[PDB]
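Working notes for the structure below.
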Amino acid sequence: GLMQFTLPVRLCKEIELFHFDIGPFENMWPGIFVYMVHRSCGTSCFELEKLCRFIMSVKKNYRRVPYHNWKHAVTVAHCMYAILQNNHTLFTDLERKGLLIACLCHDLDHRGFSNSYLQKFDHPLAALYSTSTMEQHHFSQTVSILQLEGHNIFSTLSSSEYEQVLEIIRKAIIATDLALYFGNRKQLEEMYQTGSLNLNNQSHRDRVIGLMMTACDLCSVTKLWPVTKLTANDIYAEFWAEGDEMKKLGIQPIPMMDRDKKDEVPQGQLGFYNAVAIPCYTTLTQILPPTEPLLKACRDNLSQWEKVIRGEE
Ligand SMILES: O=C(NCc1cccs1)c1ccc2nccnc2c1
Ligand SMILES: [Mg+2]
Ligand SMILES: [Zn+2]
């Protein structure tokens, strides 16, 4: 009960900021996550024996892939933490619980390949789940880990609260499918401008939670430039592995994924910030004004990519 986690001073201050980097010390990340659940949720939300056992089993089931790894899990959980702490009264006790667990679990057992590559490979997961293949898998893996003896961190919830928390986590993990972002954001942009957006309307909250999930998932573009630039490397390490695996199926991959076409990366990053990142954080700032720093940092990184193109770095 009286056992808090404390970070060193600098982490303790920086962790409250959207652009916080969780750092290179793997052994500190579970502590960081627990610190965030205790501050976001309460010391009371989870039995700490079970939370620790849940965290270390989730970590075990992330793979040693360049980007879609444990560090990404905790980085995405941190971004959700910054949004929840900056919007303290807009979210239920159940949503703050569910959403940080959703983020930590959102890419469980990722192999570093797009849904498109699973479909073209004809992977068994593609037979089992026709759309949002990896994301239906990540939710399935979360439910598997929650069911291990000693891991049900939600055990103290009523029957109905339990079903609600697993529904929040399912929708939240499905929403990380970028293919669903475009429709979701458009619907949110219309609802906001026509003035019909209503946070007491569940269908509306669901959509807003989807946007948050996309925003947290992409939060690499919202870091200080050296973090953004060095994370892009890991992201492209995966894209190029997949491009290589496409060429092994006798399919020329899209330029983004072709390691032969590295030159085109800066322009591809511009399109990504323009088509995806900026619209995402713009719409999110409109619905949740206190998330303006994510839109600001993203605009800043777009400009850095423009400078890279103009040969200035
Ligand atoms: O998923 C990416 N590109 C393919 C698609 C975009 C939209 C729908 S499918 C992508 C591209 C570039 C990134 N740079 C940074 C972070 N995340 C990134 C993610
Ligand atoms: Mg994912
Ligand atoms: Zn992710």
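What you see of chain A is 724-1036, where the numbers are those given in Swiss-Prot.
This deposition comes from X-ray crystallography, 2.2 Å.
Heads up, the Cβ atoms here are built off N, Cα and C, so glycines get one too.
Look at Swiss-Prot and you will find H791 tagged as active site, proton donor, backed by similarity to another entry. Non-local contacts of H791 (active site, proton donor) by the CB criterion (under 8 A, 6+ apart in sequence, same chain) comprise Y785, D830, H833, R834, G835, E961.
The number of other CB atoms found within 10 A of the CB of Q992 (3',5'-cyclic GMP binding site), across every protein chain shown, is 25. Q992 (3',5'-cyclic GMP binding site) carries a helical DSSP state (H, G or I). Summarising the annotation, Swiss-Prot assigns 3',5'-cyclic GMP binding site to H791, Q992 and lists experimental evidence as the type of evidence.
Secondary structure from DSSP puts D830 (mutagenesis position) in coil. Feature annotation from Swiss-Prot assigns divalent metal cation 1 binding site to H795, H829, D830, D940.
Positions annotated as divalent metal cation 2 binding site by Swiss-Prot, on the basis of experimental evidence: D830.
Around the Cβ of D830 (mutagenesis position), the number of neighbouring Cβ atoms within 10 Å comes to 26. What Swiss-Prot notes for the published mutagenesis of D830 to A is this: Loss of activity and of zinc binding.
Record note (Swiss-Prot) on the mutagenesis of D830 to N: Reduces activity 1000-fold.
With a cut-off of 8 Å between CB atoms and residues at least 6 apart in sequence, the same chain places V799, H829, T899, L901 near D940 (divalent metal cation 1 binding site), listed in sequence order.
Non-local contacts of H795 (divalent metal cation 1 binding site) by the CB criterion (under 8 A, 6+ apart in sequence, same chain) comprise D830. Filtering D830, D940, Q992 by Cβ distance to ligand 3 (under 6 A) retains the following recorded positions: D830, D940. Within 8 A of the CB centroid of the divalent metal cation 1 site residues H795, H829, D830, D940, the other residues of that chain are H791, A796, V799, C826, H833, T899, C939. Within 10 Å of the Cβ of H829 (divalent metal cation 1 binding site) there are 28 other Cβ atoms, across all protein chains.
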